[PDB]
Amino acid sequence: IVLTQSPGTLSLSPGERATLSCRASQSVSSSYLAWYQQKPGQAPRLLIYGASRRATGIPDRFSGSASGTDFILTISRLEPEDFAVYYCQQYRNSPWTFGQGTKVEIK
Amino acid sequence: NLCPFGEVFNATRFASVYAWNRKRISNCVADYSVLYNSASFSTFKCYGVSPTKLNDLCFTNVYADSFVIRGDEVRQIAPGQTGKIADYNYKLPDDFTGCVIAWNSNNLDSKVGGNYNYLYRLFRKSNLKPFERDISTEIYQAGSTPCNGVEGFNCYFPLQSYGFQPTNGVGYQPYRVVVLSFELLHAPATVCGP
Amino acid sequence: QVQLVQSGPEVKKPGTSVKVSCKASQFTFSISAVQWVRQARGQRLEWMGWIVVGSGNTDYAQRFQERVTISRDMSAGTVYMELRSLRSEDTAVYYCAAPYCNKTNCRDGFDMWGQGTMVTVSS
Ligand SMILES: *[C@@H]1O[C@H](CO)[C@@H](O[C@@H]2O[C@H](CO)[C@@H](O)[C@H](O)[C@H]2NC(C)=O)[C@H](O)[C@H]1NC(C)=O
């Protein structure tokens, strides 16, 4: 399964709502995909698993939704620490390919 | 009318430890002296009955449970032990009365290239009860997400096979294990030796 | 201390084999499945490949089948990745991931992530 992420770069200011989209070439079960967050410098951290579920310790501002061939995560109010890169990863059908990455930069 | 120990300690094939085969022995005279002095067993660990005076005392039923395990986990077959075998495949009660016999069978069960015909259980929702026999081969759910019997993330086949091949050392060499549980109940107790 | 300790940065010659190490700490290692992930400096993550520690079942990538062997060791509770025939492109960070797994149940995703190992392969 090939995974795509959109948009390539997210030029946005802090404080507003941003949406990140992920497209899977085939219908993949929602329960078997996650998105992670990576700030350059350390290991990427898990944010959402099952494509709609809040992981432990994360702020509630991040949220996930959508189904089938479209997956969405929305950040209600954007903080300077949120400014990092976001990855997709399904782990239903091998290979469990990662998304290309969804970088956000302060406009 | 000797107890048929030959059919137990000389069977051509032995069941896997997850499906350990249980044979009931009753209404026969058991010559435990031959078993005790055969001198062909790696371990004869008995609890609750003297391995020398076992002929004299006669419990009602004799449950001969047979299977095959790798050598290093043979110590796991004992009351109060823990491990993969003692928690997912076969467990003995803390107050278990009876004796256990374990002897190497590398020249008998091992095959060139690896005898992969013997299975054991690694995953279970809850630990086994004493003498509990779980033989279900359903898919295992590591997470909270039902995956409908399809292999994948957090779906694992609970059974794994043993890589028994002649190049292995003692630790990985197969060992045939026969446990004799001496069951006492409100019964005429028709089972003792000479 | 639930930790995925990894070996320090390695400097290996091309064509050699490196053992990337993943030491589990403070969480039962029998039930847990470990995936390995890769990251070139400034690039994305590519999923190195995953094993189930308890049963030894493995699954590799379609393009790294021929130089990668991921094995596990319950005696020390570690996971090793053998990378044979190293080359210049191999200079990257290698990450160990594993759901938080108790004696019987696991998390529904990859949460724990080790410090990562820098590997540099050149003459
Ligand atoms: C299992 O079979 C072996 C031989 O295949 C038995 O060993 C023989 O036992 C008889 C009587 O018990 C002796 O007369 C022979 O001298 C033994 N031969 C060898 C080579 O040991 C063995 O006793 C059998 N097991 C049981 C529990 O009866």
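Chain B uses Swiss-Prot numbers throughout; the residues present, in order, are 334-527.
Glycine too: its Cβ is placed from the backbone N, Cα and C atoms.
Per Swiss-Prot, the features are as follows:
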{"type": "DOMAIN", "residues": "B:334-527", "note": "domain 'BetaCoV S1-CTD'"}
{"type": "MUTAGEN", "residues": "B:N343 to Q", "note": "Reduced viral infectivity"}
{"type": "MUTAGEN", "residues": "B:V483 to A", "note": "Increased resistance to neutralizing antibodies"}
{"type": "VARIANT", "residues": "B:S373 to P", "note": "In strain: Omicron/BA.1, Omicron/BA.2, Omicron/BA.2.12.1, Omicron/BA.2.75, Omicron/BA.4, Omicron/BA.5, Omicron/BQ.1.1, Omicron/XBB.1.5, Omicron/EG.5.1"}
{"type": "VARIANT", "residues": "B:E484 to Q", "note": "In strain: Kappa/B.1.617.1"}
{"type": "VARIANT", "residues": "B:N501 to T", "note": "In strain: 19B/501T"}
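Residue pair B:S373 (variant position) / B:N343 (mutagenesis position) shows a Cα separation of 12 Å. Only B:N343, of the recorded positions B:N343, B:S373, B:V483, B:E484, B:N501, place a Cβ under 6 Å from an atom of ligand 1. Around the Cβ of B:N343 (mutagenesis position), the same chain contributes no residue under 8 angstroms that is 6 or more positions distant in sequence. With respect to their backbone Cα atoms, B:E484 (variant position) and B:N501 (variant position) stand 30 Å from each other. Non-local neighbourhood of B:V483 (mutagenesis position): B:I472, each in the same chain, at least six residues away, with C-beta under 8 Å from its C-beta. Of all Cβ atoms in the shown protein chains, 10 besides its own fall within 10 Å of the Cβ of B:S373 (variant position). Residue environment of B:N501 (variant position) contains 17 other Cβ atoms, counted within 10 Å of its Cβ in all protein chains.
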